There are 6 protein chains.
Amino acid sequence: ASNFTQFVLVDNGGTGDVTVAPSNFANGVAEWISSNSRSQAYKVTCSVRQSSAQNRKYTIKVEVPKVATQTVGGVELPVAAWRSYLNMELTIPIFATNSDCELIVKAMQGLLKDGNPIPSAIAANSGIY
Amino acid sequence: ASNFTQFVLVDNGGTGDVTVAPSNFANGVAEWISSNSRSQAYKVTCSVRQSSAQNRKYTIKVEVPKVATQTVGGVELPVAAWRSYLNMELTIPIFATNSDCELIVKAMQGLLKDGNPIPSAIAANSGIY
Amino acid sequence: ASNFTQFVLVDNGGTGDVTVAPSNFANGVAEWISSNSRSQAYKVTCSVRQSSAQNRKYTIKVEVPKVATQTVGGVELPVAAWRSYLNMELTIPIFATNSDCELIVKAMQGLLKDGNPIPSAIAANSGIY
Amino acid sequence: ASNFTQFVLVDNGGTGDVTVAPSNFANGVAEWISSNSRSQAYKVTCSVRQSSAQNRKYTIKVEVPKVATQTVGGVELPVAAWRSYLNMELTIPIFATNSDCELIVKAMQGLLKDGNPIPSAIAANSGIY
Amino acid sequence: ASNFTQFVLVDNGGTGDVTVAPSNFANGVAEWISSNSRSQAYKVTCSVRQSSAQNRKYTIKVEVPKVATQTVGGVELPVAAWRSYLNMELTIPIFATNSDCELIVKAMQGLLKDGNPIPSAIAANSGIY
Amino acid sequence: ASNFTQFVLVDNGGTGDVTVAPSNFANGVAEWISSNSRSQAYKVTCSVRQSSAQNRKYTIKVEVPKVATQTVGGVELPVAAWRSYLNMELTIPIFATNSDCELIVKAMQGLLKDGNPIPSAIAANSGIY
C-alpha cells in the first residue's frame, strides 16, 4: 500500500488549489513541496519511529508561506517574517490497533474542522475568549 | 460571541460522537473535556502567546484515552488503559493577515483529510513509503 | 524499481498472508513492520556495510510473534506471548559479480527449501538425526 | 526418515545443481560438504542447543566458494579465490508448537523468496533504496 | 513518480552503453552502480542538504574505473587499475525558483557540451590556452 | 590547438542564448564571463595541475545569477541570495589516455543529460525520492 504521492494541501474548490508533490526521501523522511522556490513553497515532512518502549511517535512538520503582499520569486527577508511553521508530534502506544488509530485520526480531523474553536481562533488572529 | 464553545472531537455520524465542552481557563490555558470521569475523559487544551517580538505561537494538545476497568485491591475503578497524545506547536509571524491565517488553517485541514498519505499511514499503523 | 516496498513475509496461500510494510530507514537500517498493533507486529530489518576493504556485510533480522491477550487486574492488552528471533549475517567479497551474488541467493533459498534437512528440523521442533 | 542426508543446496534447474553430502557430526554439529576438491567444496553446518531455560537456538552456517586455479612457481592447485559466508542464528521458545515452527520456517522462506527486497538487493550487489 | 531511476552514464550509441541503476539510499545518499562487481563497477552518488539557513548544497560524485585482472597469490581477480573521480558541489539559494534552477542545469549542460573548450581540453589531456 | 574562445553556456534555441567570452588569463587560469556586471554575470573558470604523484586535477568553477525578479544593472544584496556556485573537481590518473579522457567526458555528459535523475532533481528544487 504505497502512499508517497502528491496531494492537495490547500483546497480552493478545484481552482487555485495548492498541491504538494514528493521531493525527498532521504533518511526515510518523506518530504512534499509545492511548485515554488524553497523560500516561498509549502513544505510537508513526515516520519515515524519507536519513541519509547511502549510508544511510537509520528513527527509531522508543515511550512506555510505568507502570501499577502508576496513577491513571487523574489528575495524576501527576514525569513521569519514570511513563513509559518507547524510542528506536530503524535504519540501512540504500541497496543493501539488500526481501529484505535482511525479513532485518533478522527479526533485530529474534528479538532481542526472548520467552524470549531481552535481553527476559528487561528483564522481570526485571536486566542480563546 | 465567545469562541469558547463545545464541539464534536470525534464525529461518528451522529451516534456515538465524542463531544468535548469548555472546562477550565485557569492560567490562560483553555481546556475542553468529554462528559466522563477525569480518569477516562478526552482532553483538549489550547493557549497562545507572544513567543518573540515578531511571532506568536499556538500550543494545542489532545489526549485520546483507551478506557478500561482496573481491579485495585479487590475494587474495580474506571481507568484508561493507555492514552495517545497529540502535541501541536504553530508559530505565526505578526505580519500574517487573516487571509494568511486562513491559508494556514486550510493547509492543516488538507493535511489531515481522509484519503491523504499521512492520515492513511497513521490509520494503517505504518510509515510513508 | 525501489526495493523499499511492502512484501509478503508469510505466504499462507492467498488468504491470511503476513505482509510487512516499510516503517523506518534511520541510520541506514531499513525496517519493515506488519500492520495492526505494534506489540503484536512482525518485524524485518536489513542493512549493508563495507565490513573490510574487501568485504561487504549484510545484517538481516526477523522477529516472529506469538499473538496473545494479556489480562492484568482486569485490563486487557494485545501483546506477544513470546517472539522468535532470526539473525543473519552474509559476507560477500567485492570481487563477486552479479552472477556470483545470484548463486549465493540460490544457495540460501535451497538451504531453506521445503523438504530439506534444516527446514524440516526447524519445522519439527527437532535437530539433525 | 533420517534428515542427515544429501540435498541440493543450489538448484540450477536439472543439470549443474550443487549437492552437499553428510561428512561429519562431531560435537553435535552436523556438517555437509559437496564433492570433488575440499578446497573448492561448498560447506553447510547446523546445530541446535538449549540456549536458556525457555529458548532453543539453531546455529546455521553456509560457505559458498569462487572456484579458481592457483599457480605459484609453476605448480597448479585447485583453490577457492574467495568465499562468501552466511551465519544464521534462530531462537525459538520451548512453548512453540509444530504449527508455530512451520510458521517461522515459512517466514524465513518468504524472506528469501525471489522478487522480495532482500534477495533482490543481495542478487544485485545493492542495498535498500 | 520516483526520480530514483536507472540512466545511461556513458552513451556509445546503443551498443556498449554504460548504465547505472539505483543501488542504495542508506544515510540519505542516493547511489547508482553499473552491473559489475563492486571492484570494477561505475559509481554515482548524490545528496542534498541545507548547507545554511538560506542555501542548499548538492554533493554529486562519479567514479570511472579502468578495469584490469590482477594476479594475487597466483589467483586472478577482477580489479580496477585506477579510477577517475569527479566531485561536484553546487550551492543554490533558497530564493531560486524552478526557472532559476533550470538555468543552472542548462549552464552545466552547455559547459560540458561536445566541441566546447573545457571538454575539448579534458579529452585532449591539455589545459586551456 | 588553441581553445580559449567564447562559447554558449546556456543554449535557448538560438534566440536568448547566454554566451561567455574570455575575460582573464592571469596565473594561467582561464576565465569567461557574460556581458553583465560582475555581480550579475555568468562566470566560468578552469585550470589543471598535477595534484598528486599519480593524479592530475581539473578545477572548474561556474557562477550562475538568479534571474527571477532580477533588476538588471542594480545593486542586489545580500550577494549570497542572488547567485549559485558550482565547484567541480575532476581527478584523472596520469595513466589515462586520450580515449580514457573522452570516456570520462562522456560520463559527465551522461550524468548531466536532460531527463536524467540528477538534473531532474536540481531543476525541480528537489532531492532524490
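The numbers used for chain B are those of Swiss-Prot, and the residues that appear cover 2-130, in sequence.
From the backbone N, Cα and C atoms, a Cβ is placed for every residue, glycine too.
For B:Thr46 to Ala, Swiss-Prot lists a mutagenesis experiment annotated as follows: Loss of repression of replicase translation. 80% loss of binding to the operator RNA in vivo. Of all Cβ atoms in the shown protein chains, 17 besides its own fall within 10 Å of the Cβ of B:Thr46 (mutagenesis position).
Following the DSSP three-state reduction, the secondary structure of B:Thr60 (mutagenesis position) is strand. B:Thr60 to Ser appears in Swiss-Prot as a published mutagenesis result, with the remark: Loss of repression of replicase. 20% loss of binding to the operator RNA in vivo.
For B:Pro79 to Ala, Swiss-Prot lists a mutagenesis experiment annotated as follows: No effect on the organization of the T=3 capsid, but with a loss of thermal stability. Complete loss of infectivity. Under DSSP, B:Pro79 (mutagenesis position) is assigned to a strand (E or B) in the three-state scheme. In sequence order, B:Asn37, B:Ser38, B:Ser40, B:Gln41, B:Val68, B:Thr70 are the residues near B:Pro79 (mutagenesis position), counting only same-chain partners six or more apart with C-beta under 8 A.
Here the residue is the original one, but Swiss-Prot notes a mutagenesis experiment at this spot, B:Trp83 to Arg: Complete loss of viral assembly. Cβ-based neighbour count (10 Å, all protein chains) for B:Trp83 (mutagenesis position) stands at 19.
Recorded residues B:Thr46 (mutagenesis position) and B:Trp83 (mutagenesis position) have their alpha carbons 19 Å apart, per Cα-Cα distance. Counting in whole angstrom, B:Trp83 (mutagenesis position) lies 22 from B:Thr60 (mutagenesis position) by their C-alpha atoms.
Using a 10 Å Cβ-Cβ cutoff, B:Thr60 (mutagenesis position) registers 15 neighbours. In sequence order, the mutagenesis positions from B:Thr46, B:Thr60, B:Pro79, B:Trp83 that place a Cβ under 8 angstroms from a chain A Cβ are B:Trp83.
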